[PDB]
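*Asks:* My structure is below; once you've seen it, I'll send some questions.
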Number of protein chains: 2
Amino acid sequence: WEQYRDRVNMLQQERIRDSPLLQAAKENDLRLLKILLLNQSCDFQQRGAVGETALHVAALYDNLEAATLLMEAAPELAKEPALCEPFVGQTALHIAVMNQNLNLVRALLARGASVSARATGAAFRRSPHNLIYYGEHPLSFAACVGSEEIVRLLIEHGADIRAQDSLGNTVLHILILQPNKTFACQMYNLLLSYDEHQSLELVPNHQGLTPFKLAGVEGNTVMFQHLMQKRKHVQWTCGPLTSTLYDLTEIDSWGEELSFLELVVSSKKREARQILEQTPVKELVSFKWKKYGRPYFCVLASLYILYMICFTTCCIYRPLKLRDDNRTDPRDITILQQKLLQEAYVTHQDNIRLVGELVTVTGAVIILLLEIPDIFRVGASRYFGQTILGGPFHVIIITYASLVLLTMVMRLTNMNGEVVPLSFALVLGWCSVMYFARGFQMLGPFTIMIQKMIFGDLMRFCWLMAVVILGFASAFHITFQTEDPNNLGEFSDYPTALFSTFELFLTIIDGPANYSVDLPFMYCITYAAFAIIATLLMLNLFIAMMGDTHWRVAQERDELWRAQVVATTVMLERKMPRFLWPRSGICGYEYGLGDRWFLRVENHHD
Amino acid sequence: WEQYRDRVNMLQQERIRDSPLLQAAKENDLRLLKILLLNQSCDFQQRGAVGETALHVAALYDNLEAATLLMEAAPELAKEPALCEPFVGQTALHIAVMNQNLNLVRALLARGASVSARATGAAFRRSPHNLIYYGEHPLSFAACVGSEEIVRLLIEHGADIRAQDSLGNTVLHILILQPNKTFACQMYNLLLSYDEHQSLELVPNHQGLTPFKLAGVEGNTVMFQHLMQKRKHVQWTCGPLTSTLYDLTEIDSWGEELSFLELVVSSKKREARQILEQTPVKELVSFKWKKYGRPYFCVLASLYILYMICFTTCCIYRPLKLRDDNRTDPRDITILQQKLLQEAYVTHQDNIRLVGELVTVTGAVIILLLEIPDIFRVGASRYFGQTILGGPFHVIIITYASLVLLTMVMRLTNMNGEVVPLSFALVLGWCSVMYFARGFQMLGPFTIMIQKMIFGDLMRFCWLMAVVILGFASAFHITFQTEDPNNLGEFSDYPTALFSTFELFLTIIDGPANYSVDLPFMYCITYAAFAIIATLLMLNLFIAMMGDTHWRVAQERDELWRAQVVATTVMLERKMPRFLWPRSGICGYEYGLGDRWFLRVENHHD
């Protein structure tokens, strides 16, 4: 919260100016500081707003001389941390490390500053309010500021490289989370130089992520390449051809419930799908998709299309009889009604439809039993919100299965009105065939474009379209409110006028005309204005903005489709039985590499 | 006027060649000048067309030797200015300063040229006829030509830095108005070096603008950054984090009736909205919008939508009865008429509609008493013409309120025909909901695109559209003028033919066909030509030009939407009560900075 941080800095500067010791520490006025520190009647434990000492203020404003005379006067101030909520564990060593002062860090370490101090304040937690996240320990601070000498000098004073913060992150995790990806790899190597192993690279955080899995999730492609330099083995280089064995242990994750690939492809960060196009991963997912994933996806698409053909055939042949009562309203055109449950199964064709309806019911039950554990396995927002995992398609297939079971309930209890859930089920279940467009380069990018338009600019067109429809529909309705509806019935009542104005917006019905009668002139003026504003202008502006969007997100559509193919492959390997999905890669016992499994990549370089 | 300036130069060169003294001053022929100046029977006060002396002609053509021999011969020519209308106050010192001749300026200043001479001619006023605007005094001329030595030497001779021209502009104002923004900041610093204070930077012009407010209005972003360097205070720099206090005294304008932000966002210059994206301003307006402006705008949008729902409901349930007379015309389809005032309020539902109509009337009265003082506060052209301030939306909401009160007048006086102002009021009042699209990133840019298309290429499409409609409608009308209108009635008379050709232009009605009868062949030829030229070609050309426009002004649409958000925030703070809008920023009495208010910006720089 910006107001809270501003009010904290208000209090901090007020208590710095209010205390002469903190004021002399902030400025370089060492003289008044000297007369203050020759006073032996105080322990120099004066605190600011957040409980910081004068050594913290001297370290903050880079006053090395004021700081060193403070520790000659009071040597215990190096151990003292700040106390209040934004700075629960900040010491002067943290400020000296973050300011990258070698002499100040040496001077604090000479008098006994703790290297294991945890800055557990709210200003150091991984928060989007905070601009940086350097961890809690001075070693992670030194690794993140890029000062290798402070890292070496802290390790020589006993800084734990295995120290974890409140999120469970070690120094490797925090180094991966840095935006300065260039020298973060060099600092990663420098911290790996003191590993000595129960290795630091295999330590997970509180989310269960190792630094390899965290670099996969966060989309750190530079750190991913740097980490897979240490996991590759060049077999031979014959001319331009090079054979390389890549370790698949931390990528394939064969004996793992939650795999590296699933964590990469279901990550909420945009650059995480750039991990899927790196050298060990792209070849692995390409082999998995082109060898097992595409035929199984085609088979599942074929049986789902046959299932929807059966459901459509059962919908067409649904049991209807002639209506019992007689029509008194001339506007009533209903001639048929639903049969009762006893009347609906007295024919051989009715028994065939019963077999098909049982197939439809057990298919909806199969869909629910196959996707409810997938809701319970991951986050429900992450299940239904990810374009890559198939979120809206999961929404509409669960809705289709629920509508099919609701139609079964209404059929068993003789409830009239099955046309409503049957129509929603037909539309949604057939639109769920567009999930299987992911398997093809032609159809998948266009389906992603359709979804991006639905949740994008069609939604923003709908508000202003409803505004124009409401105004012009009310004008059209009150224009024809005094006229005979038998001559022009497009605006006879207000819902009909709203629907007619919606249809005239999209120009899917003709303009209401009757040349044998005299129409109101306000209809002519209002419809001319509606034709200029809605038809000629807002439709084609929406079409042009859709064309601009289609030009602008074409690349992102392509990475989203490749990530959708990877997600489909991961889901298919996870959910299908293991005998249909053999282990990818080759085992490495003949290479002297143990029971590990490897991917062989042969590449040509000039 | 170019003809006037050309005729002045005609006269000027005619009187330069006509007088031997001015001719000898123009050329470097110092010999004939010497025989002229040894004549002691003349005071050498010969004047040209605009009353200039020979010293002016010598300074114009960079004749230093002729000028100094003129000043030895006639020393009083340095005091003499030109006299006529384009050069009312121009002296030879002005020409010497503008030509950047150090020796000539020194020679004029040695013999008593006035440093306080005001060039009040028409060639020096701030005019779009004039290419440059350097002010009226030689100090502003020296500041604007970029010669720092002439500035220093004029101040050493007593040039007033607080001198104002006819527009009230000081040298700081004129330095801001220069297009050469690079060294204008250096000259601004050089003139601020002699300020000694009642400061020069706090002096307003005749428009009330200080140089800070003028740099805001004119969009001088370089001068704005340069002026906000002197109004910022860096608190601390801890690692990559920097905390800076920015002064909000000349930006927020809390106790001022016309604020800096309002003057920036309602400026008629295009680059002024680039002021709103600078470091102290963008954070301030973002905090103001995201903390108070967006919820108040959402609440006002919700109550306006509820008000239009009430107005639409009162329009739907408007009092109508069966018509008294009988229909003799078979083309007449009117079955209902308006009730009288005594007949319209004899029902409980009629009383509910009366309550809703009173709500509608008091809402229109609230709209008028809320926006008429806003017309009187600013320029009416600037109120109704600015896209950023909401000009056309103000036009249509004032028109809607006027139509509602007109409908009240017709209802009270039993005037038939309320459907016309009710229909215009319904369309315009519902289209006024699109004003509240400014609060959202989805809707606001698209509404700006709609307005830019309405006042842009739809207008230019309408003329050629009316041309094609007139020609083809007249051809269609005279084609079917001899035919039976009961078989094809689209072109029975000329307004119907015009409306039908308008609808066939946009393809919102079908082509007139009747296969049971024989149509004229000229209808087929003319409609084929109309379908090729108007439908296939001009519509899609207008759509393609709209798509090109949508591609080309997308960026400008984005700055216009951000400026609209700033304008909405400024209007909401100005018009709502002060207890709903607390003062932005933090007070600075604990920083040793007085009663000023500051914005704290914490930024990260690597």
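All chain A residue numbers match Swiss-Prot; in order, they span 29-225, 230-638.
A Cβ is built for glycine as well, from the same backbone N, Cα and C atoms used for every other residue.
According to Swiss-Prot, the protein carries these features:
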| type | residues | note |
| --- | --- | --- |
| BINDING | A:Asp542 | Ca(2+) binding site |
| MUTAGEN | A:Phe425 to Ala | Decreased inhibition by the synthetic drug econazole |
| MUTAGEN | A:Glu535 to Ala | Minor effects on Ca(2+) permeation |
| MUTAGEN | A:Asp542 to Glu, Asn or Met | Attenuates Ca(2+) permeation and Ca(2+)-dependent current decay |
| MUTAGEN | A:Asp542 to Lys | Abolishes channel activity |
| MUTAGEN | A:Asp542 to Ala | Abolishes Ca(2+) permeation and Ca(2+)-dependent current decay; no effect on monovalent cations permeation |
| MUTAGEN | A:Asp550 to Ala | Minor effects on Ca(2+) permeation |
*Asks:* How many neighbouring Cβ atoms, not counting its own, are there within 10 Å of the Cβ of A:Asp550 (mutagenesis position)?
*Replies:* 15
*Asks:* Please report the distance from the Cα of A:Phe425 (mutagenesis position) to the Cα of A:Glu535 (mutagenesis position), rounded to the nearest angstrom.
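*Replies:* Rounded to a whole number, the Cα-Cα distance is 28 Å.
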*Asks:* Would you mind checking how many other C-beta atoms are within 10 angstroms of the C-beta on A:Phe425 (mutagenesis position)?
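*Replies:* Within a 10 Å radius of the Cβ of A:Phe425 (mutagenesis position) lie 21 other Cβ atoms.
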*Asks:* Please report the three-state DSSP label of A:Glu535 (mutagenesis position).
*Replies:* helix
*Asks:* For A:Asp550 (mutagenesis position), which DSSP three-state class applies?
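*Replies:* In three-state terms, A:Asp550 (mutagenesis position) counts as coil.
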*Asks:* Among the mutagenesis positions A:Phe425, A:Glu535, A:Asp542, A:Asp550, which ones place their CB within a distance below 8 Å of a chain B CB?
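*Replies:* Contact set vs B: A:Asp542, A:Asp550.
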*Asks:* Measure the Cβ-based neighbour count of A:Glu535 (mutagenesis position), defined as the other Cβ atoms within 10 Å of its Cβ.
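*Replies:* I get 14 for this one.
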*Asks:* Cα-Cα separation of A:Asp550 (mutagenesis position) and A:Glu535 (mutagenesis position), in Å?
*Replies:* 23
*Asks:* Rounded to the nearest angstrom, how far is the Cα of A:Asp542 (mutagenesis position) from the Cα of A:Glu535 (mutagenesis position)?
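*Replies:* Rounded to a whole number, the Cα-Cα distance is 9 Å.
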